Amino acid sequence: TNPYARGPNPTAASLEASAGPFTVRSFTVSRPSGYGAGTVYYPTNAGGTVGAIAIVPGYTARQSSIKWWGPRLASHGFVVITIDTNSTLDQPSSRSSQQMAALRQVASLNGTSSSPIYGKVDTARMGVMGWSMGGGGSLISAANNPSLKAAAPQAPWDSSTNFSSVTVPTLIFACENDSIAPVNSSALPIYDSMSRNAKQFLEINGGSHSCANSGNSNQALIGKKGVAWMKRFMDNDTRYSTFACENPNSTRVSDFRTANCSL
């Protein structure tokens, strides 16, 4: 038995719903250490300790842009911290440092008896997500921290597109009609550069730069893929191999690629 498997056996319907099986609670981090602000989402009675995911917004943006991932991921068995950065103008490298500082504080809170997540986290199993410059920061986090178990940035941008060192399983959400971080100069070159990992490229048909943000029109598919990826690679949970690695064969997807990802 896989010691990290949590929750009921997945179905397409349960992964496409607005929330999974677990009840979610949240709190604001009182004294954030190394980043601007944080909200922690966590499940009640997930059946064991769970991995932690840190999510960072883009340039000029705040937690609201990426908030929907908190309850969505937490309700399937993850502790999620969404952050504001020290300044909304921080660059991707600074976003990566703040993302890792947020994970370090979640690990610290796991050992803090007064914290609602006391004893709820497996601090050896962490993942990174983020939008735009926060997506580039997530790739920087993966490159610099290969002990991370999964990355799933959305519409990523960085000055450099070369992430060939990344060995962390990485799902790239891309937005077909992005005019801010255009797919052909950002998300797709980033994806192509990664030769050392399990990876996936999922481009949302007709999507603008904000196509995976809170309030987007593809939460069923995007949330299914995000949860399935984190389940498969943070929990080593082979019940999610098909969901994580399959082509959706959906009109909502304009481009799908995957490598080293077996059904």
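Numbering starts at 1 and runs along the chain as displayed.
Header lists the method as X-ray crystallography, 1.6 Å.
Placement of Cβ uses the backbone N, Cα and C atoms for every residue, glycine included.
The poly(ethylene terephthalate) binding site annotation in Swiss-Prot covers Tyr59, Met133, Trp157. On its own chain, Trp157 (mutagenesis position) has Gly58, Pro92, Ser132, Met133, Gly135, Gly136, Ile180, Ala181, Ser186 as residues at least 6 apart in sequence with a Cβ closer than 8 Å to its own Cβ. The DSSP secondary structure for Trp157 (mutagenesis position) is coil.
The note that Swiss-Prot attaches to the published mutagenesis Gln91 to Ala (Swiss-Prot position 119) is: Displays decreased enzymatic activity on PET bottle and on BHET. DSSP assigns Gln91 (mutagenesis position) to coil in the three-state reduction, outside any helix or strand.
Swiss-Prot lists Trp131 to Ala (Swiss-Prot position 159) among its mutagenesis entries, and the accompanying note reads: Displays decreased enzymatic activity on PET film and on BHET. Counting only same-chain residues at least 6 apart in sequence, those with a Cβ under 8 Å from the Cβ of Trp131 (mutagenesis position) are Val56, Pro57, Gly58, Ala61, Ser65, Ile66, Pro153, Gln154, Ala155, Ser210, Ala212, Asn213.
For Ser132, the entry in Swiss-Prot reads active site, nucleophile.
As a published mutagenesis entry, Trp157 to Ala (Swiss-Prot position 185) appears in Swiss-Prot alongside the note: Exhibits highly impaired PET degradation capacity relative to wild-type PETase. Also displays decreased enzymatic activity on BHET.
Where Swiss-Prot documents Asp178 to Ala (Swiss-Prot position 206) as a mutagenesis experiment, the accompanying text is: Loss of enzymatic activity on PET bottle and on BHET. Long-range Cβ contacts of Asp178 (mutagenesis position) within its own chain (separation 6+, distance under 8 Å): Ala155, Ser186, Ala187, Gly207, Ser208, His209, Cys211.
Annotation source Swiss-Prot lists active site, charge relay system at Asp178 (among others), citing a curator's inference. Under the DSSP three-state reduction, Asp178 (mutagenesis position) is assigned to coil, being neither helix nor strand.
For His209 (active site, charge relay system), other Cβ atoms within 10 Å of its Cβ number 19. For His209 (among others), the entry in Swiss-Prot reads active site, charge relay system.
According to Swiss-Prot, the experimentally introduced change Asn213 to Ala (Swiss-Prot position 241) is described as follows: Displays decreased enzymatic activity on PET film and on BHET. Its own atom aside, the Cβ of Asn213 (mutagenesis position) has 23 Cβ atoms within 10 angstroms in the protein chains shown.
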Greatest CA-CA distance (Å) over the residues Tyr59, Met133, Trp157 that the record ties to poly(ethylene terephthalate)?
10
To see if you understand the setup: which same-chain residues, six or more apart in sequence, place their Cβ under 8 Å from that of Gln91 (mutagenesis position)?
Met133
Taking 8 Å from the centroid of the Cβ atoms of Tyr59, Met133, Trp157 as the cut-off, which other residues in that chain fall inside it around the poly(ethylene terephthalate) site?
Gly58, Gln91, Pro92, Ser132, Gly134, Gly135, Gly136, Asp158, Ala181
